[PDB]
Amino acid sequence: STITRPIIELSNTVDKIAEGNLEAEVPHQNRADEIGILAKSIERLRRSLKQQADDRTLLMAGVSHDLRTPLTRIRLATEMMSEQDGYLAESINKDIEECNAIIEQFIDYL
Amino acid sequence: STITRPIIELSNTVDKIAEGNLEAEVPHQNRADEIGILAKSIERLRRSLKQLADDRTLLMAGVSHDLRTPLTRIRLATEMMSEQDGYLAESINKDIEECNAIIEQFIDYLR
């Protein structure tokens, strides 16, 4: 058959997408028939997944940058505290570092 | 040909997945031919995306809960700060509130 191969090729294309490959070219889009339509569909899935990974990435960088400011300001604030409040400053400093590790872990995961 | 419908049906299944629908059944998996292989493929893509969305949801609930303890402990330490250090206490709570908004905003664009 000649329809056999296009279907097997698109199955492989889905496989690669599933695997996380969002760059691989979707073949057979320029067909007028139902095979061409299935390809175009797969290409819409892919384009959409690529877009969504791209906005996740930029979002991530955004929250990373946006969270540093206040978290840094709080550490700086503990460096202004009086001697009397040293005991509290070290408690706060410890919890800020904790917050940082929690965030940094979660970006590496998401 | 009598292969036409199954192909269109699977193109529709793809469309739904692209749309965000991860629950809709992938038809024609129990076919012995290429069509059944393509379906099974699409089902592996779906299963996997469902799994990723599940991981992400759990992960966020995790971080939201994990952040709350140190943040709350910070706020309570500021409440012990001397009258002298009032100005600093206020700035540290302002910043804790800012962190909460930023995190809460970021959880919301994801799911």
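These residue numbers are counts, starting from 1, taken along the chain as shown.
Using the three backbone atoms N, Cα and C, a Cβ is placed for every residue, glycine included.
One entry in Swiss-Prot concerns the mutagenesis experiment B:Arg56 to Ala (Swiss-Prot position 234). Its note says: Autophosphorylation by cytoplasmic dimerization domain (CDD) is resistant to waldiomycin. A helical conformation is recorded for B:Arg56 (mutagenesis position) in the three-state DSSP classification. Under 8 Å, Cβ to Cβ, and six or more positions away along its own chain, B:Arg56 (mutagenesis position) finds B:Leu110, B:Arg111.
Under the three-state DSSP scheme, B:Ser64 (mutagenesis position) falls in the helix class. Quoted from Swiss-Prot, the note on mutagenesis experiment B:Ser64 to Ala (Swiss-Prot position 242) is: Autophosphorylation by CDD is resistant to waldiomycin, CDD peptide probably no longer binds waldiomycin.
Note: B:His65 (mutagenesis position) has no non-local neighbours, i.e. no same-chain residues 6+ apart with C-beta under 8 A of its own C-beta. Here Swiss-Prot notes a mutagenesis experiment, B:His65 to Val (Swiss-Prot position 243), with the remark: Does not autophosphorylate, does not transfer phosphate to OmpR, increased expression of ompC, decreased expression of OmpF.
Annotation of the mutagenesis experiment B:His65 to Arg (Swiss-Prot position 243) in Swiss-Prot: Does not autophosphorylate, does not dephosphorylate OmpR in vitro, no OmpC or OmpF at 0% sucrose, low levels of OmpC and very low levels of OmpF at 15% sucrose.
The mutagenesis experiment B:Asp66 to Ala (Swiss-Prot position 244) is recorded by Swiss-Prot, whose note states: Autophosphorylation by CDD is resistant to waldiomycin, CDD peptide probably no longer binds waldiomycin.
In Swiss-Prot, the entry for mutagenesis B:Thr69 to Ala (Swiss-Prot position 247) states: Autophosphorylation by CDD is somewhat resistant to waldiomycin. The structure shown retains the original residue. Residue density at B:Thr69 (mutagenesis position): 13 other Cβ atoms are found within 10 A of its Cβ, drawing on all protein chains shown.
Under the three-state DSSP scheme, B:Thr69 (mutagenesis position) falls in the helix class. Experimental mutagenesis at this site is recorded by Swiss-Prot as B:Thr69 to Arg (Swiss-Prot position 247), annotated: In envZ11/MH1461; OmpF- OmpC constitutive. Also prevents expression of PhoA and LamB. Phosphorylates OmpR but does not dephosphorylate it.
If you take the C-beta of B:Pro70 (mutagenesis position) and look for same-chain residues 6 or more apart in sequence within under 8 angstroms, you find none. Under its mutagenesis entries, Swiss-Prot includes B:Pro70 to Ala (Swiss-Prot position 248) with the note: Autophosphorylation by CDD is resistant to waldiomycin, CDD peptide probably no longer binds waldiomycin, alters structure.
In sequence order, the mutagenesis positions near chain A (CB to CB under 8 A) are B:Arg56, B:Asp66, B:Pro70, out of B:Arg56, B:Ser64, B:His65, B:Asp66, B:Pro70. A C-beta separation below 8 Å, combined with a sequence spacing of at least six in one chain, links B:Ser64 (mutagenesis position) to B:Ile103, B:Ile107.
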